[PDB]
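Peer 1: Handing you a structure now.
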Amino acid sequence: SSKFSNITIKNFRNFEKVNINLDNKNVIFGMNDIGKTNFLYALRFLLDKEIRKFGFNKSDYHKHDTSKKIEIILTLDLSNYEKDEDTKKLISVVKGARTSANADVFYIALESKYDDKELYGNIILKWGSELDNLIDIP
Amino acid sequence: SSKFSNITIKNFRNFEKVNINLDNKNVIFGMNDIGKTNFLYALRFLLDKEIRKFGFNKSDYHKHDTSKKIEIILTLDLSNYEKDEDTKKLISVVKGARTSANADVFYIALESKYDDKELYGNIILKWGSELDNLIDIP
Amino acid sequence: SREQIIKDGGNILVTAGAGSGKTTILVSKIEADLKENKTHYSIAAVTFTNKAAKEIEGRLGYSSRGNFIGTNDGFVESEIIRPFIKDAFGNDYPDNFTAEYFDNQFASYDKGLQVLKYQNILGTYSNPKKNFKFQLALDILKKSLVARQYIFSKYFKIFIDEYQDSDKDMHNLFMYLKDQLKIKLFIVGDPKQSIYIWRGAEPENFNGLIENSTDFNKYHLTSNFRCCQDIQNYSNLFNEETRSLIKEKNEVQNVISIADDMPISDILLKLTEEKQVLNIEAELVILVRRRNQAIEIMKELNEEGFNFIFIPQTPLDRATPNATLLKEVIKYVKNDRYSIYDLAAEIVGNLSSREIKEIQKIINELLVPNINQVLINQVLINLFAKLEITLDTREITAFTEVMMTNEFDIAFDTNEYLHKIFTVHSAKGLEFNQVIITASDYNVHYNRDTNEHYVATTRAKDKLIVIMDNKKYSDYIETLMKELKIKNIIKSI
């Protein structure tokens, strides 16, 4: 009954592999102040244009390893489409990136591979109904 | 005999409509300190990724008029392709965006239209052999 | 040798044989030239199958030079046809075309242009000897000035694998890039007719370059390049043609001979613990001539705590034109983790996603169990009918027999095991690290099993252990050691 299902963070800073379920209202707390801040930044990189244009530095990669790719996936639930107005907002922009067989789910992913010569790994945003064949967000 | 032919700057800051021929080595000078700085920034916006991601503000539009579109075009000469190594650099990336009829010339343009609601006009880079049907740089 | 091969920066024509000698040198030659050249020019390697292109890309590493690693069909499609077809033939022709290999065969070059112009697809030629895509790509280059400028500006050298399978239209494009565009060509091929050819292969164009080309620099590769020098000397002495290439060494350590006095399991323990010339942690494999000789050795070792799995030679393990592809069809049927994309990678050409779905439909009939021998034969004919390849009668029965039983499942298993035992014919292809053989198997005086013995000796990579079961075997060594005046060619324990 919530649009926001769960978020997956792979190889981003201190997040080796972390899966967190979500809801509309989320509160994060704990001893690790670094983990809470990186959690919010991981969401900004996926959704905030201003913080996303700067790309990934060497430090953002987990344990400063540029071989491993950074991956941030946000799983969404579109089952309540009939009575949720904000769900229809997403449908109107996604257009044909959804399939009818998996119409209840939609993925929003962030993939990053590092280039040694360019000293800079860009942020590629993909979305789609199936996690296997995600397509680049136009 | 020079790859850099001329540059055109339309409706960018104090540049209403300005056409300047160019060469490999260029020196700019004069009383108008604002024009010289905006001239270099106009080149950075076209070619510098870091300065281009920030987009155009309301102040960058000529006379603060958001109706008029900002346009920066760089005309290039590819006639010396047989003996210029840097010319072959550009050809290898442009690939099929050139036509054989106008193989001697290539255009690199920057177009910007302002959105009132988004308070932000993005930078769209187009290139191509013909100035009429420029295509978005992939 | 190979050091002389990589130093040459001009047009290189390489004769490769015995397998794997072509792939390792190709990757090393590519990555070495990338390190020497700092300019913007890139390289382009083309392979017939998609697996070989993916195999080269994995070993090279990062391709930040913009280097192209892919299929021959995918190269001319993405680099020549698709970008510059509108420049060459006008705006009437599409750049979003979809190439289908199986459908829309036509008789004349003019007919295929209409299928591309109106039906918006790129079809193959009906004649297997004539390639329409390469005829189109060569035509586009001559028509389009930008097409010639881009190819020269992008690539300075082009690597070609398995050149003996290239057709004449495919050969014309490569020579056009060398003669007109002056692009360096690194060519790798097998001069022998062999068993494997692409449906439009003509070995004469490759053979003709070896005979009459003054531009290319010809080179040759050793068959047993991966084997160490000591194992090479022991293998080459049995065949007269091979005896001339080997050079004697003052000390021999890799080839061990021990007379079989104790039981078979005790010889294995003696070599592993008393002399430590074989490591139990390294892969160890034993050679037999027949399946019964492997079973008795496998059963004798299970009693002594040794664990072993034995790979038997399948009916498909036979030098036939479609043996390699038929085995891959079995691997897709037997193993669930083996993807359909892995099977499509072995097929020649870069098949589209729609064409992959049609081939997958034909093979899905073999995934149902207990559907008898008749249906397996028709699915096989339907499969190879799409590929325009006829199937040998014994190839069909060999494929069928493997499908019925689980006897040969582990021979096509994707999993890999450390300690195994294989027949001389079981692994005629793949090579092993350390191998132990027995002398009583091979008749050396009349050279009946010298070919099987030479294969047996060339399988071992690092350490080879020979059991001196036959006196006639040891006599043939000592007799030829006197003909060549060789004091030591073997290390005896």
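Start at 1 and count along the chain as shown; that gives each residue its number.
Determined by X-ray crystallography, 3.0 Å, according to the entry header.
Each Cβ is built from the backbone N, Cα and C atoms, and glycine gets one as well.
Straight from Swiss-Prot, here's the annotation block:
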BINDING   A:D33, A:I34, A:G35, A:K36, A:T37  ATP binding site
MUTAGEN   A:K36 to A (Swiss-Prot position 35)  Retains endonuclease activity
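I'd like to know what surrounds each of these features in this structure.
Peer 2: A sphere of 10 angstroms centred on the C-beta of A:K36 (mutagenesis position) encloses 13 other C-beta atoms.
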Peer 1: Taking the Cβ of A:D33 (ATP binding site) as the centre, how many other Cβ atoms fall within a 10 Å radius?
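Peer 2: The Cβ of A:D33 (ATP binding site) has 8 Cβ neighbours within 10 Å.
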Peer 1: Specify all same-chain residues, apart from the site residues A:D33, A:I34, A:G35, A:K36, A:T37, whose Cβ lies within 8 angstroms of the center of the Cβ atoms of the ATP site, ordered by sequence.
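Peer 2: Neighbours within 8 Å of the Cβ centroid, excluding A:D33, A:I34, A:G35, A:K36, A:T37: A:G30, A:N32, A:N38, A:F39.
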Peer 1: Which residues in the same chain, at least 6 apart in sequence, have a Cβ under 8 Å from the Cβ of A:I34 (ATP binding site)?
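Peer 2: Those within reach of A:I34 (ATP binding site), by Cβ under 8 Å and sequence separation of 6 or more, are A:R13, A:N14.
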Peer 1: Helix, strand or coil by DSSP: which one applies to A:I34 (ATP binding site)?
Peer 2: helix
